[PDB]
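Asks: Let me give you the structure first, and then I'll get to my questions.
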Amino acid sequence: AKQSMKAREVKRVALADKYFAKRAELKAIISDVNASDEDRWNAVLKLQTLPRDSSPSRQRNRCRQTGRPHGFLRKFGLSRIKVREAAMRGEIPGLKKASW
Amino acid sequence: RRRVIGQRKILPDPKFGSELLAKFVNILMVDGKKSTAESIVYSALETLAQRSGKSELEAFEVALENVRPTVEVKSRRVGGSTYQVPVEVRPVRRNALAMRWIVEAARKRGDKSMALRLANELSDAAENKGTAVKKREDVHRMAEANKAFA
Amino acid sequence: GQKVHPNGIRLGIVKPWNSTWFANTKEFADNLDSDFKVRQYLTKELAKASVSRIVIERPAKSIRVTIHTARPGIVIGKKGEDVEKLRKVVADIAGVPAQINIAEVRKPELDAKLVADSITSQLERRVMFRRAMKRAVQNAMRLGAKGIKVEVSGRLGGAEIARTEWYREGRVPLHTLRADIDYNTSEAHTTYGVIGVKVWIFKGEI
RNA sequence: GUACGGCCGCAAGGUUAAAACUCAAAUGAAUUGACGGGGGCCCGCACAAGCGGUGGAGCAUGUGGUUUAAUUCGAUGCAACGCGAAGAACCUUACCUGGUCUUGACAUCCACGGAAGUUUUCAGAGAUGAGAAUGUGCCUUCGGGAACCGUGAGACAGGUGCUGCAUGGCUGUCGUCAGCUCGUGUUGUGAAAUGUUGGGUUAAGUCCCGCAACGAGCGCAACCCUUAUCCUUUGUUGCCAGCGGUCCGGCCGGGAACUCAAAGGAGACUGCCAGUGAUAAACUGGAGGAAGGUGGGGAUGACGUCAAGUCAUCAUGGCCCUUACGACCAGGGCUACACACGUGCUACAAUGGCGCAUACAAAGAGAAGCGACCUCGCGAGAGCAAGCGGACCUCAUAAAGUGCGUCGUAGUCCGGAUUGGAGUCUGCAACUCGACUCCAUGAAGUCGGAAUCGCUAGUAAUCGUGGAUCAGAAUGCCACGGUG
RNA sequence: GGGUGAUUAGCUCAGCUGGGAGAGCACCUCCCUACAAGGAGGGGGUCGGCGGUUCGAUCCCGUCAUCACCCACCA
RNA sequence: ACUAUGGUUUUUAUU
């Protein structure tokens, strides 16, 4: 399990949607200039790029039922093992296993 | 252990209904492409008509008969160490081997235009020298020694 | 080989789902998360109510929730007000209004879910293991089954060794696509080992 | 059957024939396995006949072992090594180091101070540790609380740590192989045999015949799904033969003929006839038709499996740690090679390549998304913006192929890796170890050596299209189509 | 009476820079398997002793002991 | 053509 991997998820993909899923305009202002060979911004780039606990990077969704980083299916909310488990029990609509 | 499988006749040619030509393109087909064979078909016979080509009634069917395979073998066994035996091939196999013998003899060394490398081989297919004949006699000198104890 | 439930591998053979509904392409997985939450809640509240399955339909912009029980009198209470407090919470975790449909199971000793519970009862007081499955076979064939299979695994005796026992009666037939076979696997939670229990029951083709 | 003494022999020896010491089984008889360098006999892309390959070169890429501060943990008889654990700067991480806190990231009951929160400065790699402002919400049997953020107790919490020689479950595979159980009878001293053995014949205990063996189950076979041709029912955002009008566009009326998308009937049963052969059963051949001979094909998995794997999918007995085999951060290791083995893909060409035009889709995916049109520029990119909830737009001029110029055996001015220059972007950030573009750069390499693969048909051979995973980037993993 | 080699690990023995304790079989133990083979890391020394030289002596000189080996020892 | 040899130990079985 290692519950610290969910403690990352809570402050990444579950908190990024209102602040980091669109943010590239907030750095592009430092490339907004009136003329070439002229500066008005200097080192303020290191203040516009100051966050480290949150990023557009390092974002893993993980399986919402097993915390597993590989073998998740977004359309069902299940992993490779639970797709069979729900299908064999008939607990998932529209999906069948054989016989076409 | 019995193969003998199905039955497959294949299709004839679209321009004259030929059964031999529609099979010969399946020997010059490489990478699943028959177009490269259709650049060599008729052009080899028309390039033979720049050097020696007299009569065309059978096209190249008699060049494939002056080319004559005879030295085919099989292996016989009752355990470990095996015994070689020669085989009397059917006309359908004799023809299928003659079709490779001549196009492999035309490929023996690198040059331009396969229709022309094959026309040089078809002009030889009235006297048959070197390629498709000199290996045959050097293994035919065992053809009765490999019958002795059946 | 791979075992798996005879229900969902034969669901292409005129069989019904245990959950049947249609949802939006931006929340189908979240409605299936709800479909799990309603079962994981009800199997903790109705834990003594002899439940054989919970089936989900979603008509009328609500959730129906159909509960197959051999003890409905402790689900609905005395009468119909104890469930008004229950469906309030089912509707809370579903995000929609909730109906609740309560269905009585006539023959619980014919159902693989509750036959495994009836076997688990006698493993508490450790009766002879080879009798415990024969009573479950007898009781099910006397209830209109056309064949039954059983298996019990690990710490059945007697001594420290781990062994398995089975016995089989009548028809299965596991490759028969139309057989509509009833299946279950469970554990008896004993004070040494655990004892694993398996049951397969046949009644007739569809 | 060795010793000592006797007896017989010329003699090797023959004959009489011990004891001490020593172990838990030797042996006769019939029976079931299993193997043979025994016998008969079934069948296999094991052999047979054909072709395309692998074993060189350059890159990508999988494993073991030694090593190391990590080089995570597993899978070695034939059932391990493009594999479980899908896109390694930091991440994700098990592994490893230096920090920090130990009721702890995660869960609850009680006490104690605070609302939850919102802003801003300093110390520090950061975790966090110190300040300076701001807000004081909910319930008010009117008691003082709840709830929420933390902290200090008492019980506790943590563990993808180690064990399938502790297991419930999960699983490899003989094998689509035709075989296996439950009972009753009989024979045999009994274990054991029978039947399940035999005679034809099948993919098959097949389909019949037959013996002291005969029923009921699990397999085989069937169920359900899919298709060649005719007939019918029905048609938009699909179709377009006839007919009116025409952004001349199946575009709009309109038709229902024709693709197609689709439910329903017909058709195929070894049924007919010959040949073999228990005037048997069953095959081989012929006939019909669009076409048979499990129809061509799917889902297919009877028992029992190796002194076999998996506690890293989940539980769980035991061992052990918690001044940590935690967790919160900054960096490492997973891209050490001292040596041991493979799988790909591209060029090795000419029957070909290179450049520049041109024909055809099939199937997915697409409302903070697929992104047209037109551009700014050498170009990646950047700029503006329509249609589209997808039979009504977009991803998207499919590439092989068809063609015209051009290059040529020089071991390739081919193959363009590789080393530089100029860049464009993504992110806190591109030293090693990130994509993509323009202008330079210049290399190995004639299908191979012992040896050895896969397929009998839309198969082998060969060239393109799409999707999931998604900061930026797959030669990774699965479908779709042309040629055949 | 004179020369020459030895005395180092339980057993057999090597001896290159003089700052040196070691190889295999035995003893202990981990890995692979429970062993063994095979891998790897350890335990245990009178380097015969004493004196001298030396920054330090198993390691070079000298000399005492015991063992081997060629010579001399009545004529 | 013909084709050497295989170190130590190895189920509970109840009523």
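Chain B is numbered as in Swiss-Prot; the shown residues are, in order, 3-152.
This entry, so its header tells us, was determined using electron microscopy, 13.0 Å.
Including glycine, each Cβ sits where the backbone N, Cα and C put it.
Below are the features listed in Swiss-Prot for this protein:
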type    : residues              : note
MUTAGEN : B:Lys36 to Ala or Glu : Defective in ribosome assembly
MUTAGEN : B:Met116 to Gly       : Significantly decreases affinity for its own mRNA
Asks: If you count the other Cβ atoms within 10 Å of each Cβ, which of the mutagenesis positions B:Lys36, B:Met116 comes out on top?
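Replies: Of the mutagenesis positions B:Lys36, B:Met116, the highest Cβ count within 10 Å belongs to B:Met116.
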Asks: Determine, to the nearest whole angstrom, how far the Cα atom of B:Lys36 (mutagenesis position) is from the Cα atom of B:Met116 (mutagenesis position).
Replies: 14
Asks: Going by DSSP, is B:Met116 (mutagenesis position) part of a helix, a strand, or coil?
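Replies: The residue in question, B:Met116 (mutagenesis position), is helix (DSSP, three-state).
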